[PDB]
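Engineer: Structure incoming, see below.
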Amino acid sequence: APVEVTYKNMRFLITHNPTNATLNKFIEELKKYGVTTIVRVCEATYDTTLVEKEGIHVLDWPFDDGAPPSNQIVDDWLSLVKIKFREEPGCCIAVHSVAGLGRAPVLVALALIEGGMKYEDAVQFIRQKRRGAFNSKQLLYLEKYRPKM
Amino acid sequence: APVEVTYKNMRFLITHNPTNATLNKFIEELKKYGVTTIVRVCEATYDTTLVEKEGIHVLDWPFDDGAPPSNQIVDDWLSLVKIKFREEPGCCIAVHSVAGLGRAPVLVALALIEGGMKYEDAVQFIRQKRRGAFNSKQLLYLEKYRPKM
Amino acid sequence: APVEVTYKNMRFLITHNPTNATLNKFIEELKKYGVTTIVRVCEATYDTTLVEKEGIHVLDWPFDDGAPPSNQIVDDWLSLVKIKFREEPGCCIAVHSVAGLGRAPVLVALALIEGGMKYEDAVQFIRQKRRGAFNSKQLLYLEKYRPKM
């Protein structure tokens, strides 16, 4: 069920929630897509040190389901996006939440928007890859979000 | 097996011609892709009343196999496209013919062109999603087509 | 499964080595993908004549596995590309290598770069369709490439 989104020097892998009892299969896939680091945006359900073990870096920035990400998180997220793909050309950043339909897709959307896409373009571009990518509240949030390249 | 095409605020779903026996599953799939309105461009082989009842709206704009759509159809189709994606950002409009290689992709192409894409680009864009998407007559039609809006 | 890449009026099909001696099905799919020409970049069993007999033009431009293609090859490649897609809009150029992870995607990459994409862009675009499409050498080669302008 791995969802991949590209544009333009950016590449994202939106993924589901793993467990200690399924982390093996989950890492194998990450390694396959050239994932250098993964940003967990939801609640912890497995031990991240196991991932860090295999050479994949981890950043744990969880925020409430449905609710909008803090200013700090959006901030860090964008800093990470801006530098990683430049420092490491062709790499891939995996972001994952529980369902993979709200929180992760939103950070991916804010990245596309900062990259020059209109919000309605960023929403379709993503749903192109993940059927039910956003709920009403989240859509409204993306609609009122103001970028600064 | 449904083909999906998107750019930029637009997002289309080209489906096969369902049947009364598979309609229930056909409707669940549409709902999941976020389709609010479907456009049947071919000869009727199933009853749409059940689709209308499940909340999805049907537009019967059939036109001759191989022959180009009339000005009326082209006009209504482009009108629906411009409006629907405006009214419900992030939604999807389903289009379907019989084989899904001619009439259906032709309307999709026209939308993309008025969307700012050159015909050659639109032809390739759709073929990456639907292998043998056009015949010689349909290609010549799209080449001589003059973008209105 | 077949690795296909589109942009904008260009469309490339990266192929492996025609399985189980039955190049019959290999040719059937090429024709379905609207392939008119095939660029063989490796050197192996492949009844080149059987293919051309079926209607598909074959060009033999083999080069060192891992090493950068010569300037003549890039030259011919680039003209082949510009020519063919203008000549027959909507067609497809197949690129044939051994593993379809190096030599082939590099050429495809050079075409996208010529199309206006920056190398990071072209590297992400292709890996979107083919997981491990480039090795270190190849990535560094594309970083130093400079399109003839």
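So for chain C, numbering is Swiss-Prot's, and the shown residues are 8-156, in order.
A Cβ is built for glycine as well, from the same backbone N, Cα and C atoms used for every other residue.
Swiss-Prot feature annotations, pasted as is:
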ACT_SITE  C:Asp72  active site, proton donor
BINDING   C:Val105, C:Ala106, C:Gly107, C:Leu108, C:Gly109, C:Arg110  phosphate binding site
BINDING   C:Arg110  substrate binding site
MUTAGEN   C:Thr13 to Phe  Reduces trimerization
MUTAGEN   C:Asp71 to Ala  No effect on catalytic activity
MUTAGEN   C:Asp72 to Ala  80% loss of catalytic activity; delay in progression through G2/M
MUTAGEN   C:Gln131 to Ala  Reduces trimerization
Engineer: Given the mutagenesis positions C:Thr13, C:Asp71, C:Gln131, tell me which ones have a C-alpha lying within 10 Å of the C-alpha of C:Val105 (phosphate binding site).
Structural biologist: none
Engineer: Counting other Cβ atoms within 10 Å, pick out the least crowded of the mutagenesis positions C:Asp71, C:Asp72.
Structural biologist: C:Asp71
Engineer: What are the sequence-distant neighbours of C:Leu108 (phosphate binding site), meaning same chain, six or more residues apart, C-beta distance under 8 angstroms?
Structural biologist: C:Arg137, C:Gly139, C:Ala140, C:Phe141, C:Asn142
Engineer: Which residue, of the mutagenesis positions C:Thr13, C:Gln131, has its CB surrounded by the fewest other CB atoms within 10 A?
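Structural biologist: C:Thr13, out of the mutagenesis positions C:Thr13, C:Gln131, has the fewest neighbouring Cβ atoms within 10 Å.
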Engineer: Helix, strand or coil: which one is C:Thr13 (mutagenesis position) in, per DSSP?
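Structural biologist: Where C:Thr13 (mutagenesis position) sits, the three-state DSSP reduction gives strand.
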Engineer: Under 8 Å, Cβ to Cβ, against chain A: pull out the ones among the recorded positions C:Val105, C:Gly109, C:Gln131 that qualify, in sequence order.
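Structural biologist: Sorted by position along the sequence, the hits are C:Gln131.
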Engineer: Are there recorded positions in C:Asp71, C:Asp72, C:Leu108, C:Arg110, C:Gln131 whose CB lies under 8 Å from a CB of chain B, and which ones?
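Structural biologist: Filtering C:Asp71, C:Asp72, C:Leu108, C:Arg110, C:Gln131 for a Cβ under 8 Å from chain B leaves none.
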